[PDB]
Amino acid sequence: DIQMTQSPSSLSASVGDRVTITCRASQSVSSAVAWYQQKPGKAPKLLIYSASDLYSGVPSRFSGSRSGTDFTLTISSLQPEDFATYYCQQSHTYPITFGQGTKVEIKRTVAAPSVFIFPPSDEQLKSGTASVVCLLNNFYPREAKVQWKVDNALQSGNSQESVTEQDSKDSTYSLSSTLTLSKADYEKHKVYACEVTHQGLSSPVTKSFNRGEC
Amino acid sequence: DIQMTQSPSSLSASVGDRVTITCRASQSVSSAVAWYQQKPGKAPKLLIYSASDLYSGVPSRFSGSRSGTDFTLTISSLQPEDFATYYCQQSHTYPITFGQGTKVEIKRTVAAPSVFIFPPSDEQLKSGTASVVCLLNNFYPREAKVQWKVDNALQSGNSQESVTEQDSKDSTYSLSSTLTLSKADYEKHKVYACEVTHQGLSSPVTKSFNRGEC
Amino acid sequence: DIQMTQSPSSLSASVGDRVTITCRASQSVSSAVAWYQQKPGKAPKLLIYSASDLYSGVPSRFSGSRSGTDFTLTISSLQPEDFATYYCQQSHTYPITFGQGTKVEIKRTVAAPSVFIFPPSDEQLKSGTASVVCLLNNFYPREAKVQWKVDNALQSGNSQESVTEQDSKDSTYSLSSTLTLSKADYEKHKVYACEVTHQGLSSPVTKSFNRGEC
Amino acid sequence: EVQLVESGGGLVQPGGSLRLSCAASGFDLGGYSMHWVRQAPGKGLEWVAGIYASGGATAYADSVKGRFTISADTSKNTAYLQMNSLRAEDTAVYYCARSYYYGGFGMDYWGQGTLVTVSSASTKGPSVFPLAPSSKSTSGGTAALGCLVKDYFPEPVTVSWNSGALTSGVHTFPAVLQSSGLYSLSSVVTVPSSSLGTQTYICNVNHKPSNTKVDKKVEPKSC
Amino acid sequence: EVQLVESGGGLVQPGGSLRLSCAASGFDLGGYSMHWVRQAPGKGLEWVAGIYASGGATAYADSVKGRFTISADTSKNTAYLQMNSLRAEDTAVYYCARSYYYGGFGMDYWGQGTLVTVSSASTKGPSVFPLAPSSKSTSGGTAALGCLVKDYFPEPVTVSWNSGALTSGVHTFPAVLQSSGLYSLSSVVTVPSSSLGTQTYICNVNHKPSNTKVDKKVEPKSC
Amino acid sequence: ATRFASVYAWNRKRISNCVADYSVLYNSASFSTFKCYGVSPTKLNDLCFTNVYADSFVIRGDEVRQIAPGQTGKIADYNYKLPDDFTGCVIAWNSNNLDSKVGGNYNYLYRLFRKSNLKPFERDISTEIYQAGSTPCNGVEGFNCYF
Amino acid sequence: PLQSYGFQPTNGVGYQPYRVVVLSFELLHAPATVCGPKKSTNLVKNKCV
């Protein structure tokens, strides 16, 4: 059983720039290291079938080489159709393993999220629970987080988070972070608040509401 | 993450005999393999810190040697206190990984079971289901099974199994194999049978009943 | 009372080939092991009186030797007159015993069966019983079985078998197997099948029918 | 041009089974092993099983050993995977692939994939909750409305707004499998805030795989 | 002697969590690596997580990454494991153990283990029914009466006969967990067959863990 | 040569007690690609050496630069090494008209896996079935055991 | 790569430290330079020796 590790988890390169991904097997797999390209909704496309050999039908843009134990995997001149999650694969032995997947950003303008709070509505509360929802819309880069406070204290163990896909032209995306309280727990609190930060934001955004509001 | 495999799953050696249990890693762990002795309901007792290092307080009976990537542990003159499930552990690379557990028996006389087939009782059927029970009693070796048949069809997926502990002087034990039909399904079949086989049974034992009997 | 074991159960050899059949007494019987050649409808012919004592009137083709206890019987150039079941006899200690008998095949072409499944007919069902019949026609090697299914469950113990003779040019033969259900049991199942397997068949052939068809 | 085509996808109850198949097109399978590769939702690729087309030798991934069985047939130029004793965690897109010998080469041939799901809650429509807008606008003068789409099964699900007419400003989150045995996702529409009281924002959730559809109206409320 | 011994076991409903803890005694915790190890019933030991006492550094097994968190408190002289998102597959006896530094040495000390389980039916008493004796005696002239103990939770259960007074000739089996989310087992008593109509054979099923007990009288049946 | 060997099964030959004209072959250009490393493509038969080797193998067009003194690449590093201490010319002819067949050319066998990389000017013609896995090869192919 | 030896007065015999000197006696195609005592004998005069 030979495992594979990749780094970085994401790379930023604009069209025409170079993308380099480093991948290695925990044990030697010799020259047998492949490369795949995946777009949402599609099977990954094979690009490289072995470290030593590029797959037929694959553009010359895709290439790589070995040094010591590692495989340098690269796109020499990145195109719009190359913005995909890539996977590195060893196929020397079974099980055939793959790395984690490396994402590629297109070096877009960095900007703050539009932070909207959607506090539990009267309809949602009919369930007997309360769901406080903070959505961060249309922001870039890919790295961001949402924290929550209840009665001005950081709350943990009562929350959920989800992330959407990046925009095909501006690479922006959104986050969804929520708090779940039973209605009975909701009623024991007075103040709720969403704290929003991301890698490019110099001014954290805080929004709040009172219990029973909206 | 390095996995290891032990062999045999169970060994037969009487008091004063020698026990041999091996454990081999899929990847080199150097010689960093520890061993433990576990009594049911108790902590594994440390036996070995590493292949070449036996834990103080562990009797000299426990000794072993590295062979290539494998390692053999033996008990030179097995005592009552040594009857436990034995485990191996590699601590070279995290996660720490253990073997499956090897049992030791006392190499007793091999014999056929006394077999009791128990048609569902009138009281059992009040539950809404028919549990047909066949018990294999006081037999040896440890590995055994019953192939349950309904109208001579091989019956599977509606069965339950449990195996009990071995007798401290004779190593014999009992095996439980049952079938649960709803009462409605029970009523639709006429012939039930227990086909008894085991590793030491050269003459399979078959018991049967007709629906409505005892 | 010294019992003896013969092997193989059958041997495959062409006319002009060599036949090797062995017999192993459980106890030494000195060299007092005799051999017989039996054709259907005839008494076994005495071939050999003891391991190195051949009977006059027996082809010179017959010879043999011993290794430890076991005696090996051979035919150096098998003729049509020698296709018979061969048996060993020991005359050292009473009771006099015999081995099981080894068949000889003519070693021709391997072929899959033509599988014919014959659902119980309306006329056969007038008997009050139901016999599901499947015949495997014109196949070789000699060992073949039908894995009979009722409601797609494999059933074991309700079947019956008879086997015909092998063809003098192809070595093929047909196999007859049936399932007996009372008419009343037949009517309670929906799916019947004949799953055909044999030593030369890499892809089991399954024929089936629904209850009441044909 | 050489491609592989998967079929036989579908739904399995826990403890049940499914058989997959794939046909090769444009090339001769002999000389290559046939492989199956899995991608569970939220995961990357994991290899499952494979057989040599010209030899019959097989081996399986540790995660499926003793549970999965495979075969290949060069006269048909096709291959199969028998997956028994499946659990919800085995929900994945299964792909067919081929490579030289018994290993050392990558997947010279690759398919499109077919979805296999496994679940304790096999046939469910959605439950969609509205998300009331913020009391204040954000940079750009925008405001947003949204929905939460929960407990439906099986996946894929398509989500859009204004009963399918609105894609502008739409941000839809991917679906993931929940502990309920059902799938969930969420979405929003972000527009200049005055548009929220003018345009219709119905969360259009389409579930062809479960034969259903839900139209859930989301509108601004005082906040 | 270095020791760290576990407590805090119990049941977690699917999707829930449980906090385990161990108390340390007899040593300077610094220099030691504290570990949690899992033992599912019928299985060996799976390492879960580790923390270095003198540094706060941690490591995890892949099966618990993103699910379980390991920590320790040297002011309290204790160790902890926070296990989230639990499933039926996580039923196991959880152990504390110690080794040194960052690896190369096996574990010096083990706790006894505390059971953590997951089930849909967490609190049930027994349902007990008799097994009619064979109509004919077996070798030795004996025959047996018995009972089945079905659908109770949690385990352990102690089973004996004659309302706890009869252990002679008693053959019991360990309980196993069924698809109902509940435990079951069986037992018989084998005596010279004439004793089956003389002695009392009441299936004594004791469940301290569920605060109950059942005494089911088992009698010979005509046959 | 009418035919070459595979790269791994490199066909080695030594030149001594004779004269070969390297500049003549370069200028007649019967081979399509000529690259020289540490030596000149022309006026090379004016340089004195005592042991000249000319060896034959088959490669792809994208491999012509790789099999060369001082060069690296998948073919140069794994199936035939040529160290910096050596000099020489790499001369390549496209043999598609004689060697290409639909279905492949089974007279030439390409090495993918070796336990270590093949050495400088080493020839290895072995088809011994490669051991990729934990289960030893029995002289037959099987999973993780292949030619 | 190395761990301090756990050499303590509280250790069992298999864990206590020992000062170990390992001898190797090497014969090369060269004059010997190291002998143990040669067990010299008394000198004898006026006798053939």
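We number chain F the way Swiss-Prot does; in order, the residues shown are 344-490.
Cβ coordinates are placed from backbone N, Cα and C, and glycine is handled just like the others.
Under the heading of mutagenesis, Swiss-Prot lists F:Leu452 to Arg and annotates it as follows: Increased resistance to neutralizing antibodies. Decreases HLA binding to NF9 epitope. Increased binding affinity to human ACE2. Under the three-state DSSP scheme, F:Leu452 (mutagenesis position) falls in the coil class.
According to Swiss-Prot, the mutagenesis experiment F:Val483 to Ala carries the annotation: Increased resistance to neutralizing antibodies. The number of other CB atoms found within 10 A of the CB of F:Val483 (mutagenesis position), across every protein chain shown, is 9.
DSSP assigns F:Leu368 (variant position) to a helix in the three-state reduction. Of all the Cβ atoms in the protein chains shown, 17 others lie within 10 Å of the Cβ of F:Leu368 (variant position). For the natural variant F:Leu368 to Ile, Swiss-Prot gives this note: In strain: Omicron/XBB.1.5, Omicron/EG.5.1. The structure shown keeps the original residue.
Sequence-distant neighbours of F:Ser371 (variant position) (same chain, 6+ residues apart, CB-CB distance under 8 A): none. Quoted from Swiss-Prot, the note on natural variant F:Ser371 to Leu is: In strain: Omicron/BA.1.
Here Swiss-Prot notes a natural variant, F:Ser373 to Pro, with the remark: In strain: Omicron/BA.1, Omicron/BA.2, Omicron/BA.2.12.1, Omicron/BA.2.75, Omicron/BA.4, Omicron/BA.5, Omicron/BQ.1.1, Omicron/XBB.1.5, Omicron/EG.5.1. Classification of F:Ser373 (variant position) by DSSP places it in coil, neither helical nor stranded.
A natural variant is reported in Swiss-Prot for this position, F:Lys417 to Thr, and the note states: In strain: Gamma/P.1. F:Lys417 (variant position) carries a helical DSSP state (H, G or I).
Among the natural variants in Swiss-Prot, F:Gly446 to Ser has the note: In strain: Omicron/BA.1, Omicron/BA.2.75, Omicron/XBB.1.5, Omicron/EG.5.1. The residue drawn here is the original one. Other Cβ atoms within 10 Å of the Cβ of F:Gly446 (variant position), summed over all protein chains shown, number 8.
What Swiss-Prot notes for the natural variant F:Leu452 to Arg is this: In strain: Delta/B.1.617.2, Epsilon/B.1.427/B.1.429, Kappa/B.1.617.1, Lambda/C.37, 19B/501Y, Omicron/BA.4, Omicron/BA.5, Omicron/BQ.1.1; Contributes to cellular immunity evasion and increases infectivity. Within 10 Å of the C-beta of F:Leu452 (mutagenesis position) there are 15 other C-beta atoms, taking all protein chains into account.
Here the residue is the original one, while Swiss-Prot reports the natural variant F:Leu452 to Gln with the comment In strain: Omicron/BA.2.12.1.
With a cut-off of 8 Å between CB atoms and residues at least 6 apart in sequence, the same chain places F:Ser349, F:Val350, F:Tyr351, F:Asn422 near F:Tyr453 (variant position), listed in sequence order. For the naturally occurring variant F:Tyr453 to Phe, Swiss-Prot gives the following note: In strain: B.1.1.298.
Cα separation, F:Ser373 (variant position) to F:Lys417 (variant position), rounded: 26 Å. Sequence-distant neighbours of F:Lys417 (variant position) (same chain, 6+ residues apart, CB-CB distance under 8 A): F:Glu406, F:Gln409.
Its own atom aside, the Cβ of F:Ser373 (variant position) has 10 Cβ atoms within 10 angstroms in the protein chains shown. Closest to F:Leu452 (mutagenesis position) in space, going by CA atoms and restricting to the recorded positions F:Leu368, F:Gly446, F:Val483, is F:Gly446.
For the pair formed by F:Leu368 (variant position) and F:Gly446 (variant position), distance between Cα atoms is given as 33 Å, rounded to the nearest Å. Proximity to chain A (CB-CB distance below 8 Å) holds for F:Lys417 among the recorded positions F:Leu368, F:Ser371, F:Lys417, F:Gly446, F:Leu452, F:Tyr453.
F:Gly446 (variant position) falls outside any helix or strand according to DSSP and counts as coil.
Reported as a whole number, the C-alpha separation between F:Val483 (mutagenesis position) and F:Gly446 (variant position) equals 23 Å.
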